[PDB]
2 protein chains.
Amino acid sequence: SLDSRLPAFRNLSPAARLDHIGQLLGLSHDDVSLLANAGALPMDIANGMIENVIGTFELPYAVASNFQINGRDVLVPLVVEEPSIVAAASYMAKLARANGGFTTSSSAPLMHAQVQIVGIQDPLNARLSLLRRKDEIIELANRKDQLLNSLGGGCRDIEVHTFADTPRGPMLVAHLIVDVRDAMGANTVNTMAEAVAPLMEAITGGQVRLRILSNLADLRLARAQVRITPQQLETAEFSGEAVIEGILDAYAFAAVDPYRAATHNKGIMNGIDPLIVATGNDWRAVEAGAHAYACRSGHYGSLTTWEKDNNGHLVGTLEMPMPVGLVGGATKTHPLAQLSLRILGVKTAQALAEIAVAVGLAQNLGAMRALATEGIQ
Amino acid sequence: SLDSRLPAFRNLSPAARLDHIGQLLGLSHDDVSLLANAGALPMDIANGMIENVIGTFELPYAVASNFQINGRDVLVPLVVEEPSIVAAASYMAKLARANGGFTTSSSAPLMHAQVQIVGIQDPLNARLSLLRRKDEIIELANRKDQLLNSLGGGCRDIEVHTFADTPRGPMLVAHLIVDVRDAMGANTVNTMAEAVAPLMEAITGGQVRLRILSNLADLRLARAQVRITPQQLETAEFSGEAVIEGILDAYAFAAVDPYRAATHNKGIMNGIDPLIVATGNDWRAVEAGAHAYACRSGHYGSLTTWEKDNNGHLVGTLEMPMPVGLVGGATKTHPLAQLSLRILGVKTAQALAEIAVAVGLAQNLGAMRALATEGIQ
Ligand SMILES: CC(C)(COP(=O)(O)OP(=O)(O)OC[C@H]1O[C@@H](n2cnc3c(N)ncnc32)[C@H](O)[C@@H]1OP(=O)(O)O)[C@@H](O)C(=O)NCCC(=O)NCCS[C@@H](O)C[C@@](C)(O)CC(=O)O
Ligand SMILES: C[C@](O)(CC(=O)O)CC(O)O
């Protein structure tokens, strides 16, 4: 159906760009008019969104072209201040289309709720007392949020970890594992963590302290793949084969050197965070999950991978935590976050997460390609 | 002197808040008009900032109250979508004022430019060749930006790192260490890395690949301290002494468990990134430097520290990379970034960096204090 190629888009006026988007999507007049004039976020909404509001602050709102996800073309809205990002994403997506576009998958939308318990004399024994009573705790967690349960989410499981060696004594930390459906999940799981805390306290005999989600959302992973052939990467100076080898050298550099990995992953987030902003979502949560995950091994490394396959084609992956929502907060109340969701066509939060990692992978590829092909001056 | 306490700000309308800010600072009618009306970022500017622009996207623009930095009251603009951030930062700043406010310092604005060298069988020897000729390399770097040197910046040093055994062969990586004065520094140091590459090839006999800044800006540190007394933290349910103990428990939990540290550090960036956005700065760069620094030890831990001093008072620190500019990127392009810098009063980029880490420290304190008393919900 949709054709995201957007021929000539980069050279069109903003008004003509918006008209072409509107035709492809069948946008209503009200939708297009959200960009007829500045001020689409009414001040009454802005004033209800955060505290001490005195006005609004604009960033450019753009659409990356050419993206295709599991064979379906998609248009990607992005909000950011920095040049080259949107063009690089668009151009790498153009190259990806020739080899099948981006292929994506994701896990269920599972989030951790931590419950921290201090002052237990026998924490290792208390862990087993909690695990034996897992079903009772899960049932309690699922008591209140009737809507979530009806929609196919809810607390699925508990894990319990112990930290024997802290300067503040031993700590037991229970994790509720919660399917949050189309929410990012923080209010859902924080509510459950506060709800089960008295019962955990009764089972363990400790004092509950923190009841709080984890932003290291490593059970809520999204995955993207891309493939590029050497003919597509040939430049005036370098064969495509040589460019592929240069990109592999750049990847190996990021995998060994944290000073490079930080910059390399920053480029991924140049692609991802503007889509988070465009959909009214929390970009600090996505950033923290991204970079903490990059150093889960004890070494801060690259979130993407880059290889050559047995045909000599460049293949990239991005697998990372990606907690986002279609509901909640500004995603619902900002008229342009709703328009962004309309432009994307996503029907679940995990579908939005899959587009996010495709854009992050495309952005990293574009950044590496530029650096690997620039002549010595 | 300016008074940042902003009486009843929480309950004034956006218009009345803006009028009061304008009166405190002596803003002109035309400056106040930039926030009183939508559209301060005109489309010809937005269309020139990034590619494929179709419009602009607003976030609320707020001011946190009560902040005081090295004895001087400071108004802090913040652009973000999530509720309770601005309120919690203002609340914690209120408490800090009673004990001297926030005390800050920072290093010189030093940034790394990486120059990756491949193609030689003797990287360990080539590193010494580069160090032997380091003055010649530094002089060439500095010939490329005479204005920066006159402004008191420039390349100060080089350091060279080797990776003799990678899966892609031997590499060595030179770092130019560059004082970038009031810029974030990326374009400034990339230019120097390009300029020295041919000399580094001549010295080493190798091939230069990547020439690029590092976002792990660990020579560009900003520092903040805060102190809170137990009487300030007493609640109806908890003695202030008990709250202090509970905050130390929360800190120890972040220091041992990355699932908590990621969330703890996310709470810091809730305060920092909105100031970065409000000043037209690159928040992906600040995020990447923050989270990579947090795992420099081989364990992803807390950016802040929390302790109790000899008087029983709670004392907090935040020391972290903080690469921001007053010039460069979009700092000058966005009329409201310029207005933010006027509201802040900052005259150097390191002064902005110091305010950023004070806000981050305040934000973390606010999150932990709520989690250690009634809970975040
Ligand atoms: C502040 C609260 C939201 C409510 O305050 P309250 O009711 O207790 O006391 P109050 O006597 O009424 O007000 C005390 C002072 O607060 C300011 N103030 C109060 N309300 C105001 C308002 N509406 N407008 C303006 N200024 C207001 C104002 O300065 C006021 O002073 P005032 O006397 O008026 O001159 C508090 O619950 C509090 O901090 N909660 C913590 C919230 C928090 O951290 N959010 C972070 C985001 S979540 C997540 O992304 C991060 C994380 C948690 O996961 C991170 C992690 O896990 O680590
Ligand atoms: C090219 C960039 O530095 C990413 C990278 O180096 O891979 C990102 C840009 O914002 O500077």
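Note that chain A carries Swiss-Prot numbering, so the residues on display, from first to last, are 2-378.
The header says X-ray crystallography, 1.6 Å.
Using the three backbone atoms N, Cα and C, a Cβ is placed for every residue, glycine included.
Neighbour list (A:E83 (mutagenesis position), Cβ cut-off 8 Å, at least 6 residues apart, same chain): A:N271. Reduced to three states, the DSSP call for A:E83 (mutagenesis position) is coil. Positions annotated as active site, charge relay system by Swiss-Prot: A:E83 (among others).
Feature annotation from Swiss-Prot assigns active site, charge relay system to A:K267 (among others). Under the DSSP three-state reduction, A:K267 (active site, charge relay system) is assigned to helix.
Annotation source Swiss-Prot lists active site, charge relay system at A:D283 (among others). DSSP classifies A:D283 (active site, charge relay system) as coil under the three-state reduction. Counted within 10 Å of its Cβ, the other Cβ atoms near A:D283 (active site, charge relay system) come to 25, all protein chains included.
Spatially close to A:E52 (mutagenesis position) yet at least six residues away along the chain is no residue at all, judged by Cβ distances under 8 angstroms. What Swiss-Prot says about the mutagenesis result for A:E52 to Q is this: No loss of activity.
Under the heading of mutagenesis, Swiss-Prot lists A:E83 to Q and annotates it as follows: Greatly reduced activity.
For A:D183 to A or N, Swiss-Prot lists a mutagenesis experiment annotated as follows: Reduced activity. DSSP assigns A:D183 (mutagenesis position) to coil, not to a helix or a strand. There are 21 other Cβ atoms within 10 Å of the Cβ belonging to A:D183 (mutagenesis position).
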Q. When a 10 Å sphere is centred on the Cβ of A:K267 (active site, charge relay system), how many other Cβ atoms does it contain?
A. 28
(Q) Can you give me the Cα-Cα distance between A:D183 (mutagenesis position) and A:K267 (active site, charge relay system) in Å, rounded to a whole number? (A) 26
Q. For the recorded positions A:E52, A:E83, A:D183, A:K267, A:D283, which sit with their CB under 6 angstroms from an atom of ligand 1?
A. A:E52
Q.
Return only the integer: C-alpha distance in Å from A:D283 (active site, charge relay system) to A:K267 (active site, charge relay system).
A. 17
